[PDB]
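Asker: First the structure, then my questions, so here it is.
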Amino acid sequence: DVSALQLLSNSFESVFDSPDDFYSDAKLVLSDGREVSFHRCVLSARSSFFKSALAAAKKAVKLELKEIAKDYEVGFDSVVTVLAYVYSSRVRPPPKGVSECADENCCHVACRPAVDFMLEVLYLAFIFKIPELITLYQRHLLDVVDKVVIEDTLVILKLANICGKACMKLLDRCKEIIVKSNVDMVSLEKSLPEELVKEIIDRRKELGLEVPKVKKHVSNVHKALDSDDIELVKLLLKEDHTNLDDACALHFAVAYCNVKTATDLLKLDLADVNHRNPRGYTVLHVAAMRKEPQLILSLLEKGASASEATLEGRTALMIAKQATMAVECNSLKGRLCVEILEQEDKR
Amino acid sequence: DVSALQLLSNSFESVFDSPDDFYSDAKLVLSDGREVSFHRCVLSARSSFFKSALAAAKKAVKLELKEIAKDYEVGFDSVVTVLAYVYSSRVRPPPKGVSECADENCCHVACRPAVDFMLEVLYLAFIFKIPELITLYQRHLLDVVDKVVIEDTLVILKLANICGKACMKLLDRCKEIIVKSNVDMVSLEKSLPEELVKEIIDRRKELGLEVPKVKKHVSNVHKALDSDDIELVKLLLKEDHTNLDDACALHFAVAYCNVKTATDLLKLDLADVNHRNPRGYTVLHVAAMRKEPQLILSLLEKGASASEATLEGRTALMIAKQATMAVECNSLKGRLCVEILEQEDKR
Amino acid sequence: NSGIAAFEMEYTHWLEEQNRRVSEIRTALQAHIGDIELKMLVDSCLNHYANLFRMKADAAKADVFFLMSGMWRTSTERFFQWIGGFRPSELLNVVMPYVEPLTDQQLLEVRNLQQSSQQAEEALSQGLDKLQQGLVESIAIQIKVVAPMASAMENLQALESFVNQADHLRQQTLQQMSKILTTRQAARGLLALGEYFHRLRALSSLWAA
Amino acid sequence: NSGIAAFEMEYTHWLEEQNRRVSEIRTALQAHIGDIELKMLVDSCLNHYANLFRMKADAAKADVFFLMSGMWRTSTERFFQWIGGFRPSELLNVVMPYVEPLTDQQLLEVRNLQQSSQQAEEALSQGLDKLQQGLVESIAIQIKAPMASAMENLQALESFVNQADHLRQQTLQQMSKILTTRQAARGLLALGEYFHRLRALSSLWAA
Amino acid sequence: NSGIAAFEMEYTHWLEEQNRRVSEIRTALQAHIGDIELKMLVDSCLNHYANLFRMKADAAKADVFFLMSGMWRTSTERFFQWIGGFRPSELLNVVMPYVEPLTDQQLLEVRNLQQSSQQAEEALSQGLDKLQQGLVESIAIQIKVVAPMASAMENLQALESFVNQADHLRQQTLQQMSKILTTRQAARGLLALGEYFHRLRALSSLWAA
Amino acid sequence: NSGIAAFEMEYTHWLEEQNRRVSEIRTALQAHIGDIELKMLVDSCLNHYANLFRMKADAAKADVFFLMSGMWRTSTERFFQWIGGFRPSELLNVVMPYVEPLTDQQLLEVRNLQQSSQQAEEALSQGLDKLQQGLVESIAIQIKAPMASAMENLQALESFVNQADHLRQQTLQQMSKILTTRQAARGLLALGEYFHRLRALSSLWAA
Ligand SMILES: CCCCCCCCCCCCCCCC(=O)O
Ligand SMILES: CCCCCCCCCCCCCCCC(=O)O
Ligand SMILES: CCCCCCCCCCCCCCCC(=O)O
Ligand SMILES: CCCCCCCCCCCCCCCC(=O)O
Ligand SMILES: [Zn+2]
Ligand SMILES: [Zn+2]
């Protein structure tokens, strides 16, 4: 009888909506500081993970999310959605702004905020061992992954590996997408664990694709830029074995290295700032992807052209808009960054 | 989706099936002393009565059902059924023996155990304020009452009046069934509250049905039997104005009076034992219905004939079988009465 | 006086015992116990009233006016006091519905008892009126003149005779009721009377709140 | 109820002061005084009765059943009780031979006082009897709205006691206004000796 | 002896300060702090090693044999003992992979340092061997016959001369490493060396469990 | 480590009792006493060496590394320490002039024992060199299985030190069986004076 079942669902959803009025006996604390109240029986029945955790904690109950789910920092709205599904078997939608970016032209289907929200909910469903939610959100990400940019597909693949064997479809799809694209070897090495890098290189070389080796001196420059050794890169360039254009040292410093290192690299002025890379991004594009205001300001004070587009036709303003969520324009890093970019573009 | 709701129902049914494993925080104790462990959140959500009672008890939580009910003694299987429906939203059939009588020819659709179980569940649904169970079991009793003996329809009408306005259809059907039959005025007065008897008599008068005036001497003897008198009735029978057979005093003493009074009135040997009253029941049939072994043994040792049948053709054996629950023939007064009458029939 | 203090303490204890015997008869009626064990309790209650009348006669041997004044009882019963106690015809009417049903013989006997109680009540009332007029007249001449002891003793003897005869009438009314009714009927009526007195005292407490 | 204990103590002290006032008038009457000396004793006796009436009203607010019971008076006195006190026409008959000789005007005034007081006494007695029977019946029905009836009937009893005491003092004062000084003193002397001998008699009897 | 007691307590304090310094090195390296503040910690570490060598020379004057025994070091370190310490060429080889990447100039400088260290090591080893045969031969004579003190005296000075030369070789090796490498590379190499020594101490504990 | 403190105390007392037995055998040889008492003194000294080897083996169980360092001996004797003790071939060279005169048969026996002792010493010294180099490399790799290797290598060192003490006992037994009582006594006296002179000379570098 579906009516009585829906009445049960409505009653428990009303319980979740006001847990103090229905004898809430436990609390789940997030990484930000906020907390969600929940009842021990419901989550001891719906999930095996919480049953084991609660039986171990009992040997007013607080559960630290940063300890049980440790491999991915999840937000508040994702935890709210997962717990709402646990109580009422109903997928509660996220509030406006969280799963939407700051680009009014973006449909907010594949932009970065929506991907991040979907990742957080899928990881929560994996940690809590809820197979139906896992399958539903894995299907969501498999439907959307074909439109998201490759740099975010890297993060999707990372989290798919975090979920182990429960997300085989998503992991294989992301691996195929990453293999088919022309991702730099340094990006793979600095974005994925050693196992994934080895697997991707083996699968790429097995398919007969172009897997060029890294120049030894260029690799030396990259590790020097990774160990905060500006004087090392200087002494190596004295040898004239490498050039900053062929090594893309600016792209590396802006993407992965520290802010002060990239600043010190810019203060030497021995590299074309508007130079591109095999993926087609300029230094200003990587500065927009990082959302670091000091890099964008120092690049604009050095002549960075903001009117250049990528291979897909996307400019720096679009990158800044699609990297920030709509909450910040409706840590003030994203907001400030996009504001500065907009100001420079209008000038 | 239906599958998710079914999974919710299954999880909470498993919760009810093992309350100590899922952190049970409340205990409903029955009238006998048995306890059922339940959780405060589920019943605070589904039942508003339980919410108000748990909110007042919270001012280690136990609820005495004999006190918040205090209007109808309820067994254990009916309480289990109501709590199982509260948790999992599905009705669970009682163990065989609770809703079945000792008559192997009875289909156990309208016999006394089934009616008693249905009434217990209906009263529980009324007290706990659950309208779906109220309507369901009101439907079951309405579908069944037409094939039940009138002496049980009296109890059904009593419960329908106790259960307030939530069972108007049941109350109206029971009143119609009672006023249609030829139930004596004394039985109505002693089996129903004052307002119900007044309403029934008003209906009987306005519907054209006859309501004979109570014979002043018959009423005097009935009050003497109600006051446990033994010496006042010898003067009323010595005044040549009343008559035990004319007043059915043996039937009255066996049906509604105490055991000692009926035994003494029978030992006076001043009335025909095999006399049939207006309804058509002998003293042996009334003794079998009352389920008191002393009356049956004293009747048989003095000459009570067991081969007579009532208006519907049912003999005393069928009544003694159909009055006891089946688990008792698989308080031991029912087993005692059935076995005493069976052993006496063997001699 | 020590006699009145003793009277007030004994009367308190009488009320306590009345409460005990009424509660015991409640328990006995509720357990539907047999007539034989019940009759001893009935006779105990009647004996207890007999002891009340005896002690009232003893108290009268000390201060007839105090007993007649009713000031040792609470306020609401005083509306029904007549020559040191209650008026039997009304208590009989009060308890009549609770002893019912009565047979023809019992109804005739009780109604005849009621008539005899009524005639005795009128005769005692008239005798009291004549006595009190005689006291007015004898006091008037005693104070007008500037024998007195003999007249005092005679008038106290007359008051003592009145109170004693009224207590006799009360005791005879009780015992005659005990013969016109069966044990069961008598128990029912005595229970009604006891509850009447208890509710009356409770109401007298409500009027003093 | 400390109110009744307080009443009994105040009434005892009233009796002592009454004894003092009777002694002062019986001593001044035998010394062949004039008018100044016999006007203050009467003004003080009258004030003392006024204080009696105030104290009786105070006791009446505290409790009515005890006051009506007359158990604060003596047996002899009791034989004369009527709605919380004595019957004025009989005490007037008692004192009449001692306030003689009266003039024709005084005689007519006294007889008119007697007729008016007799009619008021009869009407108050009948009203109290009717009230008492109506409360008897209402209590009988109540045992066999009740609180409202309780306080209304208690208020009615208090009101009747108040009107009877009022009439008592009105009769007092109109006598104090009709008569000259050399008439009231003889009546007060007779009254005082009457009460003292009556209390003596009662005491002697009670043994 | 007082000198050896002082040496062992002083060495305890040296070990505690080495631990603290390492704990500060790693912290600075992780916090990605700038070169200027890091250079103070680097030269402080070198000064601390210099103080170790100075105190070792002082202990060597008191009892050269104890210093050569390695008892003041843990058991596992004794497997690498040579005239009071570790083999510089092997510790440089140990730390080489962690200071990587080296420039071509740095690579030539380090391998030349390695060759000079190896030849100096061989020359000191041969000198020590010659000392040991001269001591066996000179001691053997003293018992056969019934100058001896003067020869023992020169022989005590020869042992101290060897340990002094080994400490000088160590200080030159440290100085050349501090001159070949940048501040960050030098810090990385010192970090590798410190973790190497700490892991050796942990293993030395582990063999005694 | 209480075991090493106990070892140092036992070895000190061993040295004093050794000094007493050397003095007793000195007096016995110089007085040219008969073979029986001298043989008892010989057996006492051999038992004392056996007790030294037993206590050294026990100390070796506690800490093989300390025993191998030879630090527990005095500084000058350390120059002659081969695998945890003295080299038998060198002590034989020391005593050669004092055990004279030897017969031709005794000379042949001494030279053959000397060749066998030299070969065993050389083979064990080579084995120790191999052990030390392999431990060096394995520790170097481990820092740059570890527990199992630690246990196996501790067992290997314990076995080597036991085998060296076995050689010491075997050479002592063979020489004590080859030599007559008087020659053995004179040789033991020479050996004891060698150690006494070594300790005395060592004392001057510390005083
Ligand atoms: C068997 C008796 C049944 C009840 C009879 C009640 C009617 C009799 C009335 C007299 C009761 C006497 C009790 C009053 C005592 C008293 O006034 O002190
Ligand atoms: C001016 C006074 C003339 C003589 C008056 C004599 C009678 C006066 C009556 C009024 C007072 C009655 C005394 C009774 C007091 C009481 O009942 O408590
Ligand atoms: C910048 C230095 C990096 C690491 C260099 C390791 C090679 C130098 C070897 C000398 C280390 C001296 C520490 C030993 C101290 C001692 O023997 O007492
Ligand atoms: C009875 C034999 C007499 C000849 C003795 C010759 C010397 C034998 C040397 C082997 C024993 C060494 C004694 C000390 C051993 C040690 O210091 O560990
Ligand atoms: Zn978007
Ligand atoms: Zn059946």
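Using Swiss-Prot numbers, chain A covers 42-100, 109-379, 388-404, in order.
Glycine is no exception: its Cβ is also placed from the backbone N, Cα and C atoms.
Residues or ranges marked as Zn(2+) binding site in Swiss-Prot (evidence: experimental evidence): A:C150, A:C155, A:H157, A:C160. Record note (Swiss-Prot), mutagenesis A:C82 to A: Prevents oligomerization but not homodimerization and leads to nuclear localization. Constitutive PR1 gene expression conferring constitutive resistance to Pseudomonas syringae pv. maculicola ES4326. The unchanged residue is displayed. According to Swiss-Prot, the mutagenesis experiment A:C150 to A carries the following note: Defective interaction with TGA factors (e.g. TGA3) and consequent disruption of transcriptional regulatory activity. Experimental mutagenesis is annotated in Swiss-Prot for A:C150 to Y, with the remark: In npr1-2; loss of SAR induction, loss of expression of PR genes and increased susceptibility to infections. Defective interaction with TGA factors (e.g. TGA3) and consequent disruption of transcriptional regulatory activity. A mutagenesis experiment is reported in Swiss-Prot for this position, A:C155 to Y, and the note states: In npr1-35; defective interaction with TGA factors (e.g. TGA3) and consequent disruption of transcriptional regulatory activity. Among the sequence features in Swiss-Prot, the mutagenesis site A:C155 to A is noted as follows: Defective interaction with TGA factors (e.g. TGA3) and consequent disruption of transcriptional regulatory activity. Record note (Swiss-Prot), mutagenesis A:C156 to A: Impaired dimerization. Abolishes S-nitrosylation and oligomerization. The unchanged residue is displayed. The annotation that Swiss-Prot gives for the mutagenesis experiment A:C160 to A reads: Defective interaction with TGA factors (e.g. TGA3) and consequent disruption of transcriptional regulatory activity. Here Swiss-Prot notes a mutagenesis experiment, A:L284 to D, with the remark: Abolished interaction with TGA3 and consequent disruption of salicylic acid (SA)-induced PR1 gene expression. According to Swiss-Prot, the mutagenesis experiment A:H334 to Y carries this note: In npr1-1; loss of SAR induction, loss of expression of PR genes and increased susceptibility to infections. Impaired interaction with TGA3. Here the residue is the original one, but Swiss-Prot notes a mutagenesis experiment at this spot, A:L393 to D: Reduced salicylic acid (SA)-induced PR1 gene expression but maintained interaction with TGA3. Quoting Swiss-Prot on the mutagenesis of A:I397 to D: Reduced salicylic acid (SA)-induced PR1 gene expression and impaired interaction with TGA3. Annotation of the natural variant A:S268 to W in Swiss-Prot: In strain: cv. Wassilewskija.
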Asker: Using Cα coordinates, what distance in whole Å links A:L393 (mutagenesis position) and A:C155 (mutagenesis position)?
Answerer: 20
Asker: If you take the centroid of the Cβ atoms of A:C150, A:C155, A:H157, A:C160, the listed Zn(2+) site, which other residues of that chain have their Cβ within 8 Å of it?
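Answerer: So the extra residues in range turn out to be A:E149, A:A151, A:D152, A:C156, A:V158, A:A159, A:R161, A:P162, A:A163, A:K370, A:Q371.
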Asker: Measuring Cα to Cα, how far is A:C155 (mutagenesis position) from A:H334 (mutagenesis position) in Å?
Answerer: 18
Asker: Between A:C156 (mutagenesis position) and A:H334 (mutagenesis position), what is the CA-CA distance rounded to a whole number of Å?
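Answerer: So the alpha carbons of A:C156 (mutagenesis position) and A:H334 (mutagenesis position) sit roughly 21 Å from each other.
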Asker: A:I397 (mutagenesis position): which of the recorded positions A:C150, A:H157, A:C160, A:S268 is the nearest Cα neighbour?
Answerer: A:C150
Asker: Quick one, can you pull the C-alpha distance from A:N379 to A:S388 in angstrom, nearest whole number? The 8 residues in between aren't in the model.
Answerer: 14
Asker: Going by Cα-Cα distance, which of the recorded positions (A:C150, A:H157, A:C160, A:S268) sits nearest to A:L284 (mutagenesis position)?
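Answerer: Result for A:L284 (mutagenesis position): the nearest of the recorded positions is A:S268.
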Asker: Which one is it: of the recorded positions A:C82, A:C150, A:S268, A:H334, whose Cα lies the shortest distance from the Cα of A:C160 (mutagenesis position)?
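Answerer: Going through A:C82, A:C150, A:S268, A:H334 one by one, the closest to A:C160 (mutagenesis position) is A:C150.
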Asker: Give me the long-range Cβ neighbours of A:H157 (Zn(2+) binding site): same chain, 6+ apart, Cβ under 8 Å, in sequence order.
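Answerer: When sequence neighbours closer than 6 are ignored, A:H157 (Zn(2+) binding site) has A:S148, A:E149, A:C150, A:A163 within Cβ distance under 8 Å.
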Asker: Over all shown protein chains, what is the count of other CB atoms within 10 A of the CB belonging to A:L284 (mutagenesis position)?
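Answerer: Cβ-Cβ neighbours of A:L284 (mutagenesis position) within 10 Å number 17.
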Asker: A:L393 (mutagenesis position) has how many other Cβ neighbours within 10 Å of its own Cβ?
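Answerer: Result for A:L393 (mutagenesis position): 16 neighbouring Cβ atoms inside 10 Å.
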Asker: About how far apart, in whole Å, are the alpha carbons (Cα) of A:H334 (mutagenesis position) and A:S268 (variant position)?
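Answerer: Roughly 23 Å, rounded to the nearest whole number.
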Asker: Please list the recorded positions from A:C150, A:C155, A:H157, A:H334 whose Cβ falls under 6 Å of any atom in ligand 5.
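Answerer: What lies within reach of ligand 5, judged by Cβ under 6 Å, is A:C150, A:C155, A:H157.
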Asker: Quick one, of the mutagenesis positions A:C150, A:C156, A:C160, A:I397, which Cβ has the fewest other Cβ within 10 Å?
Answerer: A:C156
Asker: Return the whole-number Å distance between the Cα positions of A:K100 and A:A109, the residues flanking a gap of 8 unmodelled residues.
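Answerer: What separates the two Cα atoms is a distance of 14 Å.
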Asker: Cβ under 8 Å from chain B: which of the recorded positions A:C82, A:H157, A:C160, A:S268, A:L393, A:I397 qualify?
Answerer: A:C82
Asker: Rounded to a whole angstrom, what is the C-alpha distance between A:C82 (mutagenesis position) and A:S268 (variant position)?
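Answerer: Their Cα atoms are separated by 56 Å.
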